[PDB]
Number of protein chains: 4
Amino acid sequence: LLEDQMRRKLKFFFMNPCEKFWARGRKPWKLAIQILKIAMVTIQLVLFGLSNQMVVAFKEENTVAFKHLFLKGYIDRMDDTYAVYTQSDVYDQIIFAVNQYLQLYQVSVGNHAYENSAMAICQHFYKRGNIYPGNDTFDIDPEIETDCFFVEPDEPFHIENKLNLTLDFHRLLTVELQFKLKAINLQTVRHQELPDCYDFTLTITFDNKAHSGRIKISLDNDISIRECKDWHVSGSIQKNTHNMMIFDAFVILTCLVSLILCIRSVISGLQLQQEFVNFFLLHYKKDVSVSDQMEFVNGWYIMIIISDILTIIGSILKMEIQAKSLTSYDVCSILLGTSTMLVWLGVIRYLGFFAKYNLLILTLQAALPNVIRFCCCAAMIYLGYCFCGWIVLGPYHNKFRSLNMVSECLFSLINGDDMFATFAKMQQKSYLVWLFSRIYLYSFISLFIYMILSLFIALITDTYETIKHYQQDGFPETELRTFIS
Amino acid sequence: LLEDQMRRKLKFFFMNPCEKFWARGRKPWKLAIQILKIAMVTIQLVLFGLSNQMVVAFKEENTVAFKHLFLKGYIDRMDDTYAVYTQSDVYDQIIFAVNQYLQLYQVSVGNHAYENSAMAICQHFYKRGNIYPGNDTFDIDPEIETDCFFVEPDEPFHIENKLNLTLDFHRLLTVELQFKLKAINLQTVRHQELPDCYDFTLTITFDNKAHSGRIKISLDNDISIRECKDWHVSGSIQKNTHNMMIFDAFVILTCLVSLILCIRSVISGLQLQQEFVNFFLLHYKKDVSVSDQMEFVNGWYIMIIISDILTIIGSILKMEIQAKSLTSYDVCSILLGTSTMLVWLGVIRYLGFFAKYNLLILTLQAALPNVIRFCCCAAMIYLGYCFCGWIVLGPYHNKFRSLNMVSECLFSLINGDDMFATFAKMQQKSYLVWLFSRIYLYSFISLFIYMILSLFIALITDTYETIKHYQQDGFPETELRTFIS
Amino acid sequence: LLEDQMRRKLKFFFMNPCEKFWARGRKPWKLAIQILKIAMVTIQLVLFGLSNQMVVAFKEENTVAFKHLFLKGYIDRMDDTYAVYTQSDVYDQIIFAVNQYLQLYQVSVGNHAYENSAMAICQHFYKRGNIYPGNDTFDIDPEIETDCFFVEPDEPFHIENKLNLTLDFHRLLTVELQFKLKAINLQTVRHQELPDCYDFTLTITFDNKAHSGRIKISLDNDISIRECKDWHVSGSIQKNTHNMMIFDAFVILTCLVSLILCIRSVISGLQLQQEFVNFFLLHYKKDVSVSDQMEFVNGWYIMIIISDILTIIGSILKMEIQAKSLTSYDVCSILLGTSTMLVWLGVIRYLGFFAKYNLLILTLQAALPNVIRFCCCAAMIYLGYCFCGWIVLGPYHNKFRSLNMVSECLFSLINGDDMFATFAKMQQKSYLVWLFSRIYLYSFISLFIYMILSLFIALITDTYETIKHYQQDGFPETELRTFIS
Amino acid sequence: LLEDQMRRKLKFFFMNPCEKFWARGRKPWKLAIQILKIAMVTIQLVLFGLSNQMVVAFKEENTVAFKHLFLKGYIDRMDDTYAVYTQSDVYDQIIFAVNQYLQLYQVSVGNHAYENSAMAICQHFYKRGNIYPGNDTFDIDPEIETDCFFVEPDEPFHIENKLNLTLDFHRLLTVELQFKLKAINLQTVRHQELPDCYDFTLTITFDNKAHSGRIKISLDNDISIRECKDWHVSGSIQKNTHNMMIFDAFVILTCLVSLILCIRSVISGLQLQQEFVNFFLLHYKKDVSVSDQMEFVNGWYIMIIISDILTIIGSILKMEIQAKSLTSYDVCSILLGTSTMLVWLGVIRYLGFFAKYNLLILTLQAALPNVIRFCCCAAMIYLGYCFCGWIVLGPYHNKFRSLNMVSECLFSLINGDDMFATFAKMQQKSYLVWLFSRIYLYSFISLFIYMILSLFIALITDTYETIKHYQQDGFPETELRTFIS
Ligand SMILES: CC(C)CCC[C@@H](C)[C@H]1CC[C@H]2[C@@H]3CC=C4C[C@@H](OC(=O)CCC(=O)O)CC[C@]4(C)[C@H]3CC[C@]12C
Ligand SMILES: CC(C)CCC[C@@H](C)[C@H]1CC[C@H]2[C@@H]3CC=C4C[C@@H](OC(=O)CCC(=O)O)CC[C@]4(C)[C@H]3CC[C@]12C
Ligand SMILES: CC(C)CCC[C@@H](C)[C@H]1CC[C@H]2[C@@H]3CC=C4C[C@@H](OC(=O)CCC(=O)O)CC[C@]4(C)[C@H]3CC[C@]12C
Ligand code: NA
Ligand code: NA
Ligand code: NA
């Protein structure tokens, strides 16, 4: 009698939502609003990423240009950080950067101009440095001394050194050439949503840190977006317009509703759970069951909770940046990215309503724990090889310098990548270390490819075999499916 | 009695054609004409592709030469599109292209000459552009203004600027140097089927679009094939001859006959099908069978229908191009390519007449659906990682700029390609995004290699196991094989 | 009674040779002489290959040097065949080669000298060539005309052109600069077995074939080994000595003996075979057995026959070259290589005397046929993709030019190699062909990795399962093992 | 009665240590001290490797700088060994190195100075060399003659040759420019544990060995660490301090204790073993058992013995180098590396106390022997291809020069790496060898990927199947587990 009521409640909880409408006619609003969330957050990421793509492309093209203009002897990809080994070359390159700053209106191409105005030279060298290696002696004050100078851009008189730059090269940490420029992007006039002007704050670093007769040279531009006061097109006045704000607000609306409903379904599942527990204990003195208790919990909803939280936070920060017109898009990108990932996994929630898809996702879920355990063991062997190869082959190989590069290399070697370059880039300056490199790599690659990938394949193959055998000959006993039957 | 007649008809429909001649002596003409089609379309593709290969090789060698002649500072592979960052270099390179156009008879090597005659300079810049970034202001007319000029090739007077080219560089979209040249290929005199002369229409694009202080520079030659009026060899007059036309016509003949016969066999299969249905229902009141209805349909014939249609269309377009002597071979190549692919699959029709080959092809066919479903699921996870990596690691990685490049990268990572370059080409300018790159790549590569390829292997392994078990212990019940037995 | 005699003979034929000495004490001479052959042919290949390695290293270092001396603007690896696009550069490079030939005693380093004497210029251009592309007309005599000239090396007067070289560039096929030089290798004085002096016959080819405004440039040296008349060391007279000849003769001895004994064992196996047949038929009227007839044949001996023949032939040619002192080592290398390969497989004959090794080699042999059949089918699909990708993506991809390069690429893609470079090196000049490239590559790589490698793994896994089941539960019935039991 | 005592002893020996405290309350000190050893040796390797990393980085940056200063025309990565092909270039480069040595205080950047003083030129050429290749004759004295010279660094008079260097280039083996410099590292003042000053002993080798008109050029610096007499910071006197010594001593303490206890447990296991043997024989006349005898031996302890020995030796050598302040870290690195590897495997000892981990490690151990046997067979086939490809494709391929490079290549090809570059880097100068290259590579790659990796997967899959079946249906009979039960 009442047992029948419990069977009705439970089966109503275990039936698919599409099955909860063919039988009892409950309108599936939850599926609809989730689908809305999926397409919504997707479109959000797409538009936001296209905008970022245009802005970043503008920035990258610009900084490449500034490198080819201000840095002498720059080559595409010299790690984007070439070095100089001679005093006269340091002087020639500083002079090159300055003279190319003062002729920027005559030599360059783009829409570049000045802050409207100074070019900041900045020496950074030790307060007291007296180094005598020929006598095996030195006296240092690690506290830092600074010097500076400003060239007004309207001074074409000086352009046989002219400016008063003089160096020591015994006490020196870095020279910095700091200045600022302004430009405009013209692909963005077609889209009012983007600010048009852009501020560039450039610094050229001549780094003599890590004294080795090798001065690193780098350029870095830290930028600032700005909204123009006004801008015309064919006589028509125009200012920047915002409509993405309302879109993001509607994202927060949708994800908030989904959050509320999902929490309601979780709490309902827990109340129904304890109801089952207390009812089952009371009626027949039997209730030491834990797996069924988990079966009432549904991790997918939890995935949607984490997803909704991350979408809301990322959207608030997004609105903040589009309002203040900042250019630092790093946290929102990650929150929204992870969110989307979890959302599409939600669609994999919306493929398990088929028994064959159900077979496959259940195979994956059932396999995951044993795979993680075995990844612990193989991770232990992996760590062993990582320390060993790091300490032994660090000095004699381009890789293996840092433990991270080690892990990257060994991982790639498990997955076939870049073997002959590893065998070949080794130095034969020491023969014993070279032999050990060989035993290390043959033993490693053989052990992890020929024995262990094989065992992963054995695991997933075995789980597929079992759950196939369950969809043939029935699941194992649970005492809940018995009660439903 | 009549059931025996049905067994005779059906078994006559289920027996192999080689088996339909050892028993009843029906001459297999269909196999013969299909084989003729196979070798025919193959030889077609080979000859057509060799011709295209010669023409394309001539074009490519030529355009490489024109790049090294007219473009200053060209390097093999600077993406075939090098850039310039300075006004004086733009002037020097325009001047280089012009002076190398006017000295082309004295400096070059090949058989180059002129249209018999103008060198077209063409500026393309805004009608009204007034850009003041120093004041955060600009006024634009996005409508385009054009200017032009023509240098007669017989003007060696001008060769300290001489021509009247002057630029603004604030309003500018592109400069175009358009001209035309004529040449002859001499490997083709040995083959009358090919036209000998070739027209080249060259354009040099100095692109200042996407204003970033970086002017793209490209060369493009759009060509036109031409038949010479006449051409001699050792005193013997010769003009171009065509025999490939008859060949293509015979292709259309063969494929048309195959099309007709195959459609006849499909329609016969459908009439025999409904005959079986109505007969089986009428006799014993049993006919709710759908799998047997499909078993009367044979998809291979359909493959041959699509194949024949594509061969006929591609051959008509082929004859059209060889008649009009055009140089645009893109649609015919694809129709004929896909056609051939389907034809060789037809030969795989002509390997299933052996029970072991039959075991293997049946294994593949039986496995394909479940593989496509699982490719749907894993495609969902794949899309998640694609969006996430796109938005997060777009700005800080050379890959990941566009979703397509993302999908290409992740696909390559599933199949082992180019890992250490992905781990290594990342920028450490932001540490949090870098960590996230690591979790992203380790988690991704591990998840798709160590768990999912394994599951594909489990699927095909399982299907091989089953159908092996069927060729041992017999197929499952169908109620058609029962009637035949 | 007599059946027992047959059991004794047969079991004596089926027992291992080490088992034929523990029981009946037959001295295994065959194993000993085969082992002798293994180590013998191995040592042969090693010494012969080390010698070749020294000679080839000398040649390669030399030709690299001659490239850097005589070819202007040579770069390491410009495909070893750089091109020139300008007349004046052709003149400058010819002049460079000549002047660097006449100053070779003053500019160079090594032990270079002359034939003791001419530098051969050789033009090769059409007899009659009159090409007018501006009028779409041309008259040709494809017969070839030649001109020549000789610069005596002792003419420093000429060194503003001096020599009388003049070109047309409309009729021209190739210019050839042919000459000869002599040198000595000094690593070989330490080894009397090698001739010390070396002759180099150099030709520089300026190839204007395939008229495209691009003249290929290559250097080729065809060499000739020579034995010096005499050579001293510290006052001691020395001439080249040969002892490798006797070694090779002893190789021919060993391999000949093995050949004889193996043929004797094959013929004995055939006589014993027909004896079994006739005896089995005569006694019980039962003899329609073919598998047992094969079981008396042993393919390993055949492998040793082919091996011995190839070792003898390669050794005769080897002795011929060491006698005549030629430098063409291409056929002997291949005969000896294949021979050695088959010999080490012979050692795999000498590992099947263990039941576990026996399990594995039997697994491999039992799997091979079905693998070859399935490689036929998958080869058909492979050919389809090869033709399609060849014709479609030939013009728009650096690969896919020739069917061989296609097969190499697709093979590499099956085995994971070089994906992102294939996706990325495609040209977006045509969007439809680009899309088709994508469907082509995703479909291909997915089909051959995710479904077919899986099936190979299923095959070998299945065979291992079966033969495991036979070493557990006994082999199947043969009616020969029944008679032995 | 007494059998019960034996069951108690044995089960006390077979129970886990954590199980030997939940039941009988034996304090597990061994686990604690081993864990201490794990973290200890780990931290040791980390600190030691970071120090080495700083020192090696300093050295590498330095030698790169010296290359760019003293070697003319040096390029990043010209194999770090560029060559010269002309006399005048040899003179120009020697002159460059000398003049850049004498201006080192004016041209360079770092903290470089002199020994306080000579620049050593050293010719090495034959005593008697008279080579006449034009007459096919030569007379040699392979004994070596040497010449030398010293330029005082304080001689700016000479800087139109000035120094008296003259060469022959017919008799010559090598020129050596040897000198010494002193420098200081400043990242190390922050760490008193490291000596600050560094000695560099530089040699430039112009190698004319292997006479081929190609002089190799290399730079090599052999260094010597030195402790400065004193060094100040902001007026505070400072000398180098050592605390790592005590740490290493405590390593030796821990590993020694572990060594002692482990040997005690092994010997106890052997005494208990023979006790079981003699007792089992005496009581029931049954004792021909060998597997149980091994089951009393535990290889993990042995792994810890080898580990402890290697840690102690490496630590003694470590203390020796930190005391004497040497810079040769090659043996200690390897001993400590292998040690750590074995230690983390020890942690895999500390994961087998779980039955699922136990399933996996037992799967791996049970699979290893058959994998090694099959690696013997496949190694035989591998050797065959190695010899064949070595001798045939040595001269015509960049790889395949040496047998080691062969093995590296073929190994990479088994694991997918670098196929299209192997197919493509072959020379078509000989067509037969090229075809053979194709059959070689297709046959090889197909045979080892499509058939043999498959069989490894079959092996590990089979072992997983079996031991799964044992943890389901119980282990096989041993007659020891019977006695315990
Ligand atoms: C191969 C499959 C079966 C499992 C592989 C496991 C890896 C994905 C994980 C497991 C633990 C990780 C390691 C845990 C800790 C570190 C220390 C970490 O230290 C550093 O930051 C290096 C520089 C420094 O020492 O400061 C470097 C990465 C590394 C080796 C990690 C690299 C990646 C590892 C090996
Ligand atoms: C990994 C195996 C198990 C299945 C992987 C599936 C892929 C072969 C397919 C399935 C769906 C495809 C995606 C469907 C839609 C798009 C959007 C498409 O959008 C663009 O054109 C990018 C530029 C733009 O946004 O305009 C980019 C390719 C992409 C990600 C496709 C890439 C290739 C995908 C992921
Ligand atoms: C992928 C596995 C399952 C089987 C793959 C089979 C390949 C190892 C073989 C089978 C047949 C071979 C093909 C047979 C014939 C030719 C024609 C041959 O024609 C040429 O010589 C190209 C130049 C010309 O047309 O003259 C090019 C190689 C090719 C495609 C071969 C390439 C290598 C193939 C595809
Ligand atoms: Na790979
Ligand atoms: Na792989
Ligand atoms: Na790879």
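All residue numbers given for chain A refer to Swiss-Prot; the residues shown span 33-148, 154-196, 201-526 in order.
Method of determination (from the header): electron microscopy, 2.9 Å.
The backbone N, Cα and C atoms fix where each Cβ goes, and this holds for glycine too.
Now, the feature entries from Swiss-Prot:
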- A:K52 to A: Loss of phosphatidylinositol 3,5-bisphosphate binding; when associated with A-58 and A-62 (MUTAGEN)
- A:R58 to A: Abolishes channel activation by phosphatidylinositol 3,5-bisphosphate. Loss of phosphatidylinositol 3,5-bisphosphate binding; when associated with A-52 and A-62 (MUTAGEN)
- A:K62 to A: Loss of phosphatidylinositol 3,5-bisphosphate binding; when associated with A-52 and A-58 (MUTAGEN)
- A:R305 to A: Abolishes channel activation by phosphatidylinositol 3,5-bisphosphate (MUTAGEN)
- A:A419 to P: Constitutively active channel (MUTAGEN)
- A:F524 to A: Decreases channel activation by phosphatidylinositol 3,5-bisphosphate (MUTAGEN)
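In the three-state DSSP scheme, A:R58 (mutagenesis position) falls into the coil class. When Cβ neighbours within 10 Å are tallied across all protein chains shown, the highest count among the mutagenesis positions A:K62, A:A419 belongs to A:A419. It is A:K52 that, of the mutagenesis positions A:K52, A:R58, A:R305, A:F524, has its Cβ surrounded by the most other Cβ atoms within 10 Å. For the 4-residue gap in the deposited structure, the Cα of A:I196 and the Cα of A:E201 are 10 Å apart, rounded to a whole number.
Listed mutagenesis positions: A:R58, A:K62, A:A419. Those with a CB atom under 6 Å from ligand 1: A:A419. The shortest Cα-Cα distance from A:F524 (mutagenesis position) to any of the mutagenesis positions (A:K52, A:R58, A:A419) is found for A:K52. For the pair formed by A:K62 (mutagenesis position) and A:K52 (mutagenesis position), distance between Cα atoms is given as 12 Å, rounded to the nearest Å. Once the 5 unmodelled residues between A:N148 and A:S154 are set aside, the endpoints remain 5 angstrom apart, Cα to Cα. With respect to A:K52 (mutagenesis position), the closest of these mutagenesis positions in Cα terms is A:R58, chosen from A:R58, A:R305, A:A419. A separation of roughly 41 Å, to the nearest angstrom, links the Cα atoms of A:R305 (mutagenesis position) and A:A419 (mutagenesis position).
A:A419 (mutagenesis position) is 49 Å away from A:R58 (mutagenesis position) when you measure Cα to Cα. Following the DSSP three-state reduction, the secondary structure of A:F524 (mutagenesis position) is helix. Secondary structure at A:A419 (mutagenesis position), taken from DSSP and collapsed to helix, strand or coil, is helix. Secondary structure from DSSP puts A:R305 (mutagenesis position) in a helix.
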